[PDB]
Amino acid sequence: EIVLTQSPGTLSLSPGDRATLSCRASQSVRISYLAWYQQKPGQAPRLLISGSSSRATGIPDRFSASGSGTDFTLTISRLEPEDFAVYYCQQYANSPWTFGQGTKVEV
Amino acid sequence: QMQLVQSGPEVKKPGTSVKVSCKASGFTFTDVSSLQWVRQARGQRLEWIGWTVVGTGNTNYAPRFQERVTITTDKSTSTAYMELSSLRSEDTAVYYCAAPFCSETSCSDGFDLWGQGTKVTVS
Amino acid sequence: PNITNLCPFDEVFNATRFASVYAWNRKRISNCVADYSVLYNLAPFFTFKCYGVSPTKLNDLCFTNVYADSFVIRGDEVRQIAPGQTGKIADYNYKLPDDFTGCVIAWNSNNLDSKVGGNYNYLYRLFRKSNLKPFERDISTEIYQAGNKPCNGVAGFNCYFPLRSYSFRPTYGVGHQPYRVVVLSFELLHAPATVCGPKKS
């Protein structure tokens, strides 16, 4: 029903710089029903930001989400050596929920 | 602490049916909590199965799984069940069940808790 | 004592259909002669539990006003109609005060209400924001929101329909079949009498 295309495919910045990721939809747009997960290699994904304003418990103040319409953006202040993993966008509002494609961040 | 534990690794034959469970630990499904099921291969895109509300019992399915999957909940021992029928050799994957922190009054809007994952192999 | 008038207790007890739990109908009884001889004598009564007066000395008292409430609940929940209890149906559907006067009659009705093909017209409230006060009724079906974010329109995540439907079938064992419940309320000796019957000799 809905599709969430992600970009850019790969990002590689030095540890200490700010990074950004974008994911966009095509059909009707809802704002406060988007969440960003990350999947470490071999382990189940965990929640990072949901609702664009409320973070998960224990997550530091580093991550920040935004976006109003079709586009949605996630920003990371700095890349600590453990912050290298895949990222996924998910939405709940519309017809049967779908996940993103998956983007990887490198060093 | 709040956590969900699933079943063990499973090997199955094509055609037959499989039955997967995940149960909380120090946590109760209460009445408002939801629970969604996802499927994921070895390093590929996440796939969504469906979600059910433990209280009202209303369910929802993806149109691809409209005919050969069933989701069930049990408040008694606070557990959740998936039943899959007509298994095939390309269904070898890992299945997860997710649910948020939630207790009896009002609760969150994000799938915080996630299972440990059970490998299902068909051959 | 002649007597000629008769209160319509039969109309309360022999109705073809009772209302749901969350929309219980309340009937006033006044300007008639009440005769409990035909009431208590009937056979299939299951629980005739009575609080402020002895169930036998009713006939020698004159009541200022009588109110009758009727509904249909599960067998397991019948214990929640007593005053001072606490539960889902004693907090979100119907509760009795702590100074209750009057008393209650509950009897099994599996032969009439249940249908083999599936009876789906007996609802009950499942979510609410706060505990209700005694003898209070609500009908609105506004979508109950659970998350911190506002909700409107159609259901979805943290947006649930507050009413479910009873599943009544004869195959269910004892404890799930419907028990018809009637509650009588009245006041004592503070106002002109309106309802009472003759005293026997």
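Here chain C follows Swiss-Prot, giving residues 330-530 in order.
Using the three backbone atoms N, Cα and C, a Cβ is placed for every residue, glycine included.
Some features that Swiss-Prot has for this protein:
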MUTAGEN   C:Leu452 to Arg  Increased resistance to neutralizing antibodies. Decreases HLA binding to NF9 epitope. Increased binding affinity to human ACE2
MUTAGEN   C:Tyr453 to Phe  Decreased HLA binding to NF9 epitope. Increased binding affinity to human ACE2
MUTAGEN   C:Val483 to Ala  Increased resistance to neutralizing antibodies
MUTAGEN   C:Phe490 to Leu  Increased resistance to neutralizing antibodies and human covalescent sera neutralization
MUTAGEN   C:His519 to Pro  Increased resistance to human covalescent sera neutralization
VARIANT   C:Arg346 to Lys  In strain: Mu/B.1.621
VARIANT   C:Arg346 to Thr  In strain: Omicron/BQ.1.1, Omicron/XBB.1.5, Omicron/EG.5.1
VARIANT   C:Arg408 to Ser  In strain: Omicron/BA.2, Omicron/BA.2.12.1, Omicron/BA.2.75, Omicron/BA.4, Omicron/BA.5, Omicron/BQ.1.1, Omicron/XBB.1.5, Omicron/EG.5.1
VARIANT   C:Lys444 to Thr  In strain: Omicron/BQ.1.1
VARIANT   C:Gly446 to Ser  In strain: Omicron/BA.1, Omicron/BA.2.75, Omicron/XBB.1.5, Omicron/EG.5.1
VARIANT   C:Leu452 to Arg  In strain: Delta/B.1.617.2, Epsilon/B.1.427/B.1.429, Kappa/B.1.617.1, Lambda/C.37, 19B/501Y, Omicron/BA.4, Omicron/BA.5, Omicron/BQ.1.1; Contributes to cellular immunity evasion and increases infectivity
VARIANT   C:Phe486 to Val  In strain: Omicron/BA.4, Omicron/BA.5, Omicron/BQ.1.1
VARIANT   C:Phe490 to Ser  In strain: Lambda/C.37, Omicron/BQ.1.1, Omicron/XBB.1.5, Omicron/EG.5.1
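On the backbone, the CA of C:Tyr453 (mutagenesis position) and the CA of C:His519 (mutagenesis position) stand 36 Å apart. Filtering the recorded positions C:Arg346, C:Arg408, C:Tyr453, C:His519 for a Cβ under 8 angstroms from any Cβ of chain A leaves an empty list. Checking the recorded positions C:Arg346, C:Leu452, C:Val483, C:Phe486, C:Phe490, C:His519 against chain B with a Cβ-Cβ cut-off under 8 Å leaves C:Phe486, C:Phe490, in sequence order. Within the same chain, residues at least 6 positions away in sequence whose Cβ sits under 8 Å from that of C:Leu452 (mutagenesis position) are C:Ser349, C:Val350, C:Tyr351, C:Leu492, C:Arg493, C:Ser494, C:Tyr495. Note: the CA-CA distance between C:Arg408 (variant position) and C:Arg346 (variant position) rounds to 23 Å. Most Cβ neighbours within 10 Å, among the variant positions C:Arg346, C:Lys444: C:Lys444 holds that distinction in the structure as shown.
Across the fold, the C-alpha of C:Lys444 (variant position) and the C-alpha of C:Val483 (mutagenesis position) stand 31 Å from each other. Calculated from their C-alpha atoms, the gap between C:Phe486 (variant position) and C:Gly446 (variant position) amounts to 32 Å.
Its own atom aside, the Cβ of C:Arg408 (variant position) has 13 Cβ atoms within 10 angstroms in the protein chains shown. Nearest by CA distance to C:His519 (mutagenesis position), out of the recorded positions C:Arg346, C:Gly446, C:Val483, C:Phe490, is C:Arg346.
In the three-state DSSP assignment, the secondary structure recorded for C:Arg346 (variant position) is coil. Neighbour count (other Cβ atoms within 10 Å of the Cβ, all protein chains): 15 for C:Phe490 (mutagenesis position).
Between C:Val483 (mutagenesis position) and C:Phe490 (mutagenesis position), the C-alpha separation comes to 9 Å.
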